[PDB]
Amino acid sequence: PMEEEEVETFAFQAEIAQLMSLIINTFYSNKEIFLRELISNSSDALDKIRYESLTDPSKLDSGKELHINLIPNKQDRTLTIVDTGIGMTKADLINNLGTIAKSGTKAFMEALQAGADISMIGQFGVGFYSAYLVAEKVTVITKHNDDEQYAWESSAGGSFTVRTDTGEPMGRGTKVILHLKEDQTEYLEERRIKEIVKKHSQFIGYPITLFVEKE
Ligand SMILES: CC(=O)c1ccc(NC(=O)c2cn[nH]c2-c2cc(Cl)c(O)cc2O)cc1
């Protein structure tokens, strides 16, 4: 029987859209820092569930294990980063990942057009958008306690969508799926992933596991 699914389409806040075009359409060396930003975001969300569980242990009913998995797929050309952090409500996605102005956006674009290296992005509070250095499309699947699982998606161009996710259930957390650009397939290679995690994400306070499919 035919299933029906509600979708909502949103416009990025004007300077966020400007930042995304600047990230996509300008050449930057040091694109590898996208992964540091993703891991640091997962780490922050894991911190939130960890401390929030000291008050209310039943917040870990949706899974006790606090960790980060990296999953390259050479046939899909995707790299997926999964955490079991606190997750995002529907309103969190809509607000935190596109519609609400971020106070650091302008400063960052100014710094970057004066020659700052792209690695500075995290300090400006817009580090998520570094995903578009390497990815043509980003999907963020998320599950927060007491809310449904949602899917956010954007290929930039000024909009994003949000929908209730009817895919594979997660207990709690956030899964980011990077559909990589054709010239950025190095970030599917075991050695390269291990290299940049070692260089940039060495002191993360949760275990990270890299899952590699048999060649
Ligand atoms: C705009 C920006 O850079 C940004 C960075 C991180 C967040 N994180 C969250 O809101 C959050 C809350 N729970 N889980 C997350 C989360 C978000 C992202 Cl984008 C991620 O990659 C991993 C997460 O755990 C939101 C915005």
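In order, the residues displayed for chain A correspond to 11-225 in Swiss-Prot numbering, which applies throughout.
Using N, Cα and C of the backbone, Cβ positions are placed for all residues, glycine too.
Quick look at what Swiss-Prot lists:
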- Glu47 to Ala: Strong ATP-binding. Strong interaction with HSF1, HIF1A, ERBB2, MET, KEAP1 and RHOBTB2. No effect on interaction with TSC1 (MUTAGEN)
- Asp93 to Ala: Impaired ATP-binding. Strong interaction with HIF1A, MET, KEAP1 and RHOBTB2. Loss of interaction with HSF1 and ERBB2. Los of interaction with TSC1 (MUTAGEN)
- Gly97 to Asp: Abolishes ATPase activity (MUTAGEN)
Around the Cβ of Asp93 (mutagenesis position), the count of other Cβ atoms that are within 10 Å: 28
Mutagenesis positions whose CB lies under 6 angstroms from ligand 1, from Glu47, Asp93, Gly97: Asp93, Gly97
Cβ packing number for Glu47 (mutagenesis position), 10 Å threshold: 22
Cα separation, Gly97 (mutagenesis position) to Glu47 (mutagenesis position) (Å, whole number): 16
Same chain, 6+ residues apart, C-beta under 8 Å of the C-beta of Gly97 (mutagenesis position), given in sequence order: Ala55, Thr152, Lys153, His154, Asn155, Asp157, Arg182, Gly183, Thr184
Where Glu47 (mutagenesis position) falls in three-state DSSP terms: helix
